[PDB]
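Student: Got a structure for you, questions after.
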Amino acid sequence: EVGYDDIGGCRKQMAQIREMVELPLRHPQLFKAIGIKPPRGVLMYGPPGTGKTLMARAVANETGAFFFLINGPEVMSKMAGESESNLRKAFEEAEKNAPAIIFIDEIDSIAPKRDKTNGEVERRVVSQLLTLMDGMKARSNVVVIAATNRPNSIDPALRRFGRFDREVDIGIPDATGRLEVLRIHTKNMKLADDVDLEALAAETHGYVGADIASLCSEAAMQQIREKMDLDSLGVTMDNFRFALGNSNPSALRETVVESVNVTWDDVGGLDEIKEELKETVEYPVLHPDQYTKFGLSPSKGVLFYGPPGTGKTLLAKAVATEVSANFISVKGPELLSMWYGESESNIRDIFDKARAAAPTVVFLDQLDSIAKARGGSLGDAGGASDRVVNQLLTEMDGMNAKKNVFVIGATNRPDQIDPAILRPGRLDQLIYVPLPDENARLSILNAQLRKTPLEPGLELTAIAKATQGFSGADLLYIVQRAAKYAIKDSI
Amino acid sequence: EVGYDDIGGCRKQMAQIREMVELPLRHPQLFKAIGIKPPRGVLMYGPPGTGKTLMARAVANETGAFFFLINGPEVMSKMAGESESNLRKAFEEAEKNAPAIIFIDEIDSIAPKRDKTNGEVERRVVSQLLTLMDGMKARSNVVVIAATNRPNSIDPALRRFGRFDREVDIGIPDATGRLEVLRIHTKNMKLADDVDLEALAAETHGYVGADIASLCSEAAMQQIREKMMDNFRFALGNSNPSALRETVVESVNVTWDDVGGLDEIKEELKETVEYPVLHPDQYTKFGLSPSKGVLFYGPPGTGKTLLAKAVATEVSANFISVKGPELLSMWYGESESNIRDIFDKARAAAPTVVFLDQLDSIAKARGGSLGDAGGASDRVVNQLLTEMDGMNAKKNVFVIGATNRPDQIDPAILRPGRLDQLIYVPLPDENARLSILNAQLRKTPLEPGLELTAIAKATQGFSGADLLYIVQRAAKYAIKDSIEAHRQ
Amino acid sequence: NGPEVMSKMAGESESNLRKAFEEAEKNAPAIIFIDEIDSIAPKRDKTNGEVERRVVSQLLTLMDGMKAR
Amino acid sequence: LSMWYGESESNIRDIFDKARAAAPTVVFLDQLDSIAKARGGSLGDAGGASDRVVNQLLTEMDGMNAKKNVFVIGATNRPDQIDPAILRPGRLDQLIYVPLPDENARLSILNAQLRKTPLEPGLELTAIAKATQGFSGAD
Amino acid sequence: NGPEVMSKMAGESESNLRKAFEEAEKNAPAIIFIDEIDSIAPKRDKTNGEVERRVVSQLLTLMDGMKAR
Amino acid sequence: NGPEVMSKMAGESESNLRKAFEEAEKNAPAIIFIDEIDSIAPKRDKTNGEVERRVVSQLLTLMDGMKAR
Amino acid sequence: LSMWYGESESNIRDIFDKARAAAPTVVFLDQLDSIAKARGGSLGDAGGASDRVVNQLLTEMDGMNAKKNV
Amino acid sequence: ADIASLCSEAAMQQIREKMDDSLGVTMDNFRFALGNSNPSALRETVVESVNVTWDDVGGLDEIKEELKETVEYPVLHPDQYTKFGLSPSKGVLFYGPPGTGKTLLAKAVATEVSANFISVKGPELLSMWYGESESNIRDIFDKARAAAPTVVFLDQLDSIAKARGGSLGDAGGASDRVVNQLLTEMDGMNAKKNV
Amino acid sequence: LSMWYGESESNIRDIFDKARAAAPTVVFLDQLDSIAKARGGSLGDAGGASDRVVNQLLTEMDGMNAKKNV
Amino acid sequence: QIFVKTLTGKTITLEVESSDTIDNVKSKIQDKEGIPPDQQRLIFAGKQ
Ligand SMILES: Nc1ncnc2c1ncn2[C@@H]1O[C@H](COP(=O)(O)OP(=O)(O)OP(=O)(O)O)[C@@H](O)[C@H]1O
Ligand SMILES: Nc1ncnc2c1ncn2[C@@H]1O[C@H](COP(=O)(O)OP(=O)(O)OP(=O)(O)O)[C@@H](O)[C@H]1O
Ligand SMILES: Nc1ncnc2c1ncn2[C@@H]1O[C@H](COP(=O)(O)OP(=O)(O)OP(=O)(O)O)[C@@H](O)[C@H]1O
Ligand SMILES: Nc1ncnc2c1ncn2[C@@H]1O[C@H](COP(=O)(O)OP(=O)(O)OP(=O)(O)O)[C@@H](O)[C@H]1O
């Protein structure tokens, strides 16, 4: 069985969750002569592969308590209301043995919020759980823990005083937490001298822990691949480098959400907008008390519009690399849905993930399909194109200033956008992105020549002097034309 | 009783399967020396009928282990109470008689995805499979093998870690792959020396391996009926090939020899769509690899789509034949969504050429006016401004584009992030008129006295499609010359 | 309680309701506190199955039987 | 309208009936161009899909009297984009128009939104507001 | 009464309806007053169901079928 | 007949299917006539639910092990 | 015609599948003065919808199966 | 069945004002039932034949003989159209001053032919929606085949020249779903029951 | 008459039960120019009021005789 | 140039599982179940 030393990386959340399980059971005398009652519910939530069920089994075997397990899709019946009788059956069985602990994983699968169903038996399933947890007058006997993945899909009646308080988010082990995961998994495998766990966590962005256990297993498959078939295999540094490219990270749901692996100097020229990008979320995160001292909210949104192909995807994804914040990627008409009632809730869950993943970076592309300043073309239909723009203009005003929420724009048409879209307080700085001049079009080609070994005999400004009003993407077309014009004889 | 030598084509994947299901079973102590546990779940996918069920029975009889089988649409059609006990009986019986394998098929019928159309059962069976598969790894000689048709309709909780981590893509075979299964399925039929094998495999070009058993029995039945052996070409004219009305059509086998002229387009298409798909070792150190977008414009009937299927059969890749008005636009939101899944299908079957026709409509989608549609032809170009440059270094896709009006090109679609390589397709001159027409009358048993230089002298401003009418009229009257030859 | 009723089999929630009001008046004064009554009686446009109609008409009949003071 | 069935005006039915039961309670109404824009017009809605929004906003007006302390406030950026039956007599007989702040009011705006600031009083906030003619309080 | 018929199942409710009409035949003249016919007979075409044509079809063959003056 | 045998239970339709093929083996030659295949196997574009794929999987199963005579 | 929007291209290719299944069939297109007149003359909002409905049959003339005697 | 409720309700009104053998039922009790009747069959076209003579209208005697020489001869014997190879008429027209008594002219054509008459309203081609402009106009046609011989009346036939090019995204069956079917449903007869 | 579907014609059904079971009755409709947006305007020489409520109105308002006092 | 979108909703089932009428159980008791091989059951006589 696993123990407390079986998992690392969440040492802050381990010591936090150990207070609410040991103190109601080991030393219950602290709740006496203080007046209050010890709480029961602990709520864990996060992405899959973070170790929610691993942390539940580790705290059970390390205390010797009467552990119990209640599964999400298992106890959900349609016969005669048997789910309402099997929930109270598990509560009286845990009450018969002291001390005890129950665990309800994927709690969003059992009776979610009623925005969709609203009429099924799950409305009467959750109300059974309300009177079951509130009728737990047996002090210091049963402690309930739960695990889910989306805290916004659950009904808000659970987040209350009695049943489920003191929620904790199991985050991502980025601050050398993957080194502790590699110390657990690779301590049983035979190792060599060339491997080093400090040179693995710096390159594995994300990597919640489940793919790290898949990475060391796939590195063992590469070691036994060369054996054609007394045995001394070991590992090597090239096995983990083979497992990086030949195995996908946690990105099967969405293609790119983290970054595109760029930096500051990958955009050609435009050193003035690099200075003005230092007034974005890089600035007020490490000092947010200065705006409370000066008594005014910071800048909310900066807008951009101009010629296409001048850095509205490079600089739009360079913010995801200069701070490595919780980036998201969403397209213009991908926000637009096929259903009419979803037209206002799709922007709601995106903005709710932004305040929950603070600090975050969001962006928008092709707002002409989203703004629609006339406000719906003709009408007459069961649904119209007017709630998609009138919802984000109010929801972005109903956000907390100290929660790292902002917007940034990338458009090509300055006439389809509404005047209230470019309103100050929502999108303040009307900054038209300019066409680069002859002083900035030399570093446009140098953005691609940083990674390729260009011969120094070729003049760098001779090809750049052929531009007399070109764009920043047009000099990529030259090195794309030269990508198929350089080889020419090696077939 | 099938063996290893009954199927081919996927031999590169058959070798990596033999180290996945036979190596942990025959040598379980090798994973003990390395420390880690052996893998439990490997799944297969692709088109159904490439031998998905025959592959599991071949490796079962070649190992001598126990072979447990749970059918997909059989155990899930019960009333949600016996399915959880059948899976409990499946893992308990395989543990009793180890070494054992567990083969399941059609797991998409057992494990669908959660979508907006809720109302199915969708639970109590896959969650039983979750709590059964995460255990049992106490060096037990058991493996599970899954099989499905659509690999993206499966629930993502299965393909996370420890349950189904290794995947194989058994797709359609190549020209040598269908040649290998043609020799397998014809080992008992007493054919004569008039039959071919390389030409019979090359004339199929899209045939799934289940069709080879049906096409052999159709030609053999025709030989039986004439008693009261080149009947294989009769079987292709009668039987319909599998994947009938999908976007994988291949029935026209025009190669680069059958199309003539336009040498400023043949070498300029070899530079972009055959170089990264064959030699990518130089493309990873000379900038970005793919040159996806290419535009074709010119007069009507200049030979745009004549070279569409010709490049698609040179590297023998898939050919997505999407017509012009394929944005069906039944509502307001699906018109931007039906163009995205065909781009994700191009990333799954990469590399794969995609075809479109006259979908540039952002110049007419001006800002702040009154005359406009209800969401189509003005916001689908905003999806076109974000779904075309959705590239990846592990796919190197390429998209061709043929139009007949270069004046209505959008100012945002003529960009290196979009279709940028525009090439004018000119009229065939006096040297290209002979190279096009002679390759089209190659199938005609003509007399060599009539030279086509007089046709090129009589056609000065004619297009190549108009020259195709001349050889059609010469063949239609050669039919009439053949009609008035057997009646007397 | 609200959700504790209707979770029975073979139709005995009405007998648990009929014995509830009969045993209360045998030792009067009595107080019958029905907690969470919204989980028992929804509207007729959001009806579910057939046992939901059977317990809302049993409650409406038995409520009228208390006119004997 | 997040739920496609029932929860379109039933989420407003506990606002109308509870305003007279839980008085005093002030209900603010905004975003008028996203509730009754195409449904109340001359073309309307054809099919009965989501025409259930302009009915409860009108039939709850005559059924509500001034027995308890009720108060509603409608605010929008386009007053002509709402249905004219919302401006029926008997309920909206008092129309108050908030105008643009002039030069005598824009200087006190800069003294209002600079409240919790360490502002030096030696400068002139009128000289900033004197260059604002078409510039509103957002500018 | 209305909801006392729907508080039972389909089997015993039709037997109780048949017993009421038999005792009133021998006790002529008699008045068989039924109450709350909306709970027994609602609008059927909006909810095309199974029980919406069960107790009313049993009543219709018993109401139109009786003839004894 | 198609909608006749499939309208019975799952175990009842399987027993009639199994007893028909073993009867056809002992009196060769025999002709097994099946009608209305569309009611047993419809298209899977929008026909949700899994009650039709149970019986058609047994038809393809029993059509295999009859190779010799 | 295109009453709503795009409600004609789905009603053009819906007869091509049954034209080759019950072969021999022919299809008789008649009175093309409502589609084959607008190539570059009409530049209105109906002309923008005219450019969307004429490329359906133009690509279906050479994209049809010509070996099923249609 | 409505007659059975008419005789019982009129007789019940006679009992009400007698007590307050001495019984007697007058016509005025049935006149009370006329003002208290229950019209049930209202959403159906009239299938009953009439007996109005052609002398009810005045004049236009030159067009009554032209209609008598076309349709009331083949309904008794259709051999006149087959001895020389001809077909009966499909549709007639009337045009001039609108609403000058063409409904009673449509009533009187079902008397010299000894058949029934079907009265379909004028603006029902535009008042009926999508599906209702197509299926309802052919659900009476096969009903007219079961009730043969009969005649059908239509009005406001000036919609063929104004509702042909239906491509607007506002109307349903009132713009384009009429012109696509009157060319087919008029020639979609069987030529054996003479509708 | 601006309620949900199904109840938009049942209100005029009550005034027809008032013509028969609760006679006499008086019907009155005000502001006939606001109801023209719901009824629809006839254009050209071939038009009509394609409305949901006018079919139940105009048929039974002429079938009732003078004794029902409509 | 417009659209019509509408969703749906369902109710699954409820059950009671009521069976075993009393007249079937009274016939269920008075029967036999079989006896191995040589487990005779006997007769007996007396009271002359
Ligand atoms: N300390 C740790 N932190 C994070 N991951 C870990 C740790 N130790 C092991 N892991 C890996 O992460 C996985 C734990 O994931 P787990 O089984 O909890 O899935 P889960 O989705 O969190 O569970 P549930 O289904 O209850 O949500 C294991 O497979 C293990 O290899
Ligand atoms: N500093 C730079 N200035 C201009 N171009 C650059 C720079 N750095 C890289 N590029 C090239 O220009 C291209 C950027 O084009 P981008 O993806 O922004 O298209 P876009 O049309 O501007 O985006 P959108 O679709 O949002 O309008 C890249 O493909 C890149 O090779
Ligand atoms: N190497 C091969 N590639 C393709 N087909 C083959 C090969 N070898 C044999 N076949 C033929 O193809 C058939 C295999 O089809 P199979 O039984 O897998 O059906 P399937 O639909 O793929 O299975 P499932 O029902 O699991 O989808 C066999 O009947 C066999 O005659
Ligand atoms: N190299 C060539 N030059 C000219 N004509 C050709 C050539 N190759 C083939 N053709 C003929 O021209 C026709 C190609 O027509 P296709 O519709 O593909 O292009 P197109 O004529 O330009 O049509 P569009 O103007 O709609 O693009 C074929 O039917 C073929 O017979």
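Here chain H follows Swiss-Prot for its numbers: 419-438, 453-627, in order, are the residues you see.
Including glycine, each Cβ sits where the backbone N, Cα and C put it.
Quick paste from Swiss-Prot:
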MUTAGEN   H:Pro471 to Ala or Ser  Restores cell growth; when associated with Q-315
MUTAGEN   H:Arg475 to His  Restores cell growth; when associated with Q-315
BINDING   H:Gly531, H:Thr532, H:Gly533, H:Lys534, H:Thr535, H:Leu536  ATP 2 binding site
MUTAGEN   H:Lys534 to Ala or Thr  Severe loss of catalytic activity. Lethal
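If you look at the structure here, what lies around each of the features I listed?
Tutor: H:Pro471 (mutagenesis position) is surrounded by 10 other CB atoms, counting those within 10 A of its CB over all protein chains shown.
Listed in sequence order, the same-chain residues six or more apart from H:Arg475 (mutagenesis position) with CB atoms under 8 A from its CB number zero; the list is none.
The secondary structure of H:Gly533 (ATP 2 binding site), as reduced to three states from DSSP, is coil rather than helix or strand.
Summarising the environment of H:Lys534 (mutagenesis position), the number of other Cβ atoms within 10 Å of its Cβ, over all protein chains shown, is 16.
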Student: Within the same chain, and leaving aside H:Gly531, H:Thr532, H:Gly533, H:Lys534, H:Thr535, H:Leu536, name every residue whose CB is within 8 angstroms of the centroid of the CB atoms belonging to the recorded ATP 2 site, in sequence order.
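Tutor: Surrounding the site, in chain order, are H:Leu537.
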Student: Could you check the binding-site residues H:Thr532, H:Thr535 and say which one's CB has the fewest neighbouring CB atoms inside 10 Å?
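Tutor: It is H:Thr532 that, of the binding-site residues H:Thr532, H:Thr535, has the fewest other Cβ atoms within 10 Å.
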Student: Work out how many Å separate H:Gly533 (ATP 2 binding site) and H:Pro471 (mutagenesis position) at their Cα atoms, rounded off.
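Tutor: Roughly 27 Å, rounded to the nearest whole number.
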Student: What's the CA to CA span in angstrom from H:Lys534 (mutagenesis position) over to H:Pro471 (mutagenesis position)?
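Tutor: Distance (Cα to Cα, whole Å): 27 Å.
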Student: Rounded to the nearest angstrom, how far is the Cα of H:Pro471 (mutagenesis position) from the Cα of H:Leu536 (ATP 2 binding site)?
Tutor: 24
Student: Restricting the comparison to the binding-site residues H:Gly531, H:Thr532, H:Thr535, which residue's C-alpha is spatially nearest the C-alpha of H:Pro471 (mutagenesis position)?
Tutor: H:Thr535
Student: For the binding-site residues H:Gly531, H:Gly533, work out the Cβ neighbour count at 10 Å and name the residue with the minimum.
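Tutor: Result for the binding-site residues H:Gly531, H:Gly533: minimum number of other Cβ atoms within 10 Å at H:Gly531.
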